[PDB]
Each structure stands twice: as structure tokens, then as C-alpha cells.
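To keep things clear, I will list the structure first and then write my remarks on it.
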Amino acid sequence: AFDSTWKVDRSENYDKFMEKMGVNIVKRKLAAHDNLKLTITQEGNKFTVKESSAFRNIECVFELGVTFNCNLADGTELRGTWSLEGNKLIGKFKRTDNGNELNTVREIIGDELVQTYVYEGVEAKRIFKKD
């Protein structure tokens, strides 16, 4: 789903998240300012997400179930895959840098994409919305 353009319109706890990865207090204070844009497309078994932030736009195309890798605006690099869990889209990502594992979930509240991530027992939330 989420076939169109969107941009983090809401988010919170990003400090506990960015603080769990052990990132300096600099990227943490500048991180909470999550305001990137993301163009997502879906094709049955072929997805295509194109991130875009004034700091480093990214892109990741692939099918659901096949492990792959995707870097996070925080300049992170992880690999895993998204799968449907009950009524949500899970996202198992493993930091290829330190394999600090990452457990997230994706939801589409009507016209908003709620992407929550977990870290060693933490939880960050990032909600998108039609531009």
C-alpha cells in the first residue's frame, strides 16, 4: 500500500531510539527533527521505496520475504525484510554495522504511515502523511 509520496509528519521517542543505538547526543538532538520525504510504490510481489531527505536520498526495491539491505537517513545500514504479522507489516532490520538487530512495524492509518521501531527494548515512532 502507501502508493504515493509522503513525509514524516509526526514522530516521537526518537531520542530513546537514537539514544539506544548509542549515537552521540548530536545526531540524537538533530535526529528528532525527522522531516524526510519518501515515495513508496507496491506491485503485488515487487515493492519500490524511494527515500529523500536533504541529507541523503535513498532507494530500495525488492519483493516481500527476500532479505535485502537499506540504509537509514541516520546513515545506518541494515538488512532483513518486511512481512505481514497479523494485521501489520513487520520490518526485521539488522544493522550491518554492528548487527544490533532492529524490530519495527509499518501501518497505514487511512492516509498516514505509522512506522514504529524497537531497539533492545525501546520503541521509536514515525508517522507519515500525504504531502
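In order, the residues displayed for chain A correspond to 2-132 in Swiss-Prot numbering, which applies throughout.
Looking at the header, which is where the method is noted, we find solution NMR.
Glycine is no exception: its Cβ is also placed from the backbone N, Cα and C atoms.
Here is what Swiss-Prot says about this protein:
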type: BINDING; residues: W83, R107; note: tetradecanoate binding site
type: BINDING; residues: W83, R107; note: hexadecanoate binding site
type: MUTAGEN; residues: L39 to G; note: Reduced stability
type: MUTAGEN; residues: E64 to G; note: Localized reduction in stability
type: MUTAGEN; residues: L65 to A; note: Reduced stability
type: MUTAGEN; residues: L65 to G; note: Reduced stability
type: MUTAGEN; residues: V67 to G; note: Localized reduction in stability
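When Cβ atoms from all protein chains are considered, those within 10 Å of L39 (mutagenesis position) total 22, not counting its own. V67 (mutagenesis position) sits 17 Å from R107 (tetradecanoate binding site), taking the C-alpha atoms as the reference points. For the mutagenesis positions shown (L65, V67), fewest C-beta neighbours within 10 angstroms: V67. Counting Cβ atoms from all protein chains shown, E64 (mutagenesis position) has 12 others lying within 10 Å of its own Cβ. In three-state terms derived from DSSP, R107 (tetradecanoate binding site) belongs to an extended strand segment. When the recorded positions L39, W83, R107 are screened for a Cα within 10 A of the Cα of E64 (mutagenesis position), the ones that qualify are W83. Cβ contacts within 10 Å of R107 (tetradecanoate binding site), excluding its own Cβ and spanning all protein chains shown: 20.
Proximity of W83 (tetradecanoate binding site) to non-local residues of its own chain (separation of 6 or more, Cβ distance below 8 Å) is seen for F48, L65, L90, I91, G92, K93, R107, given in sequence order.
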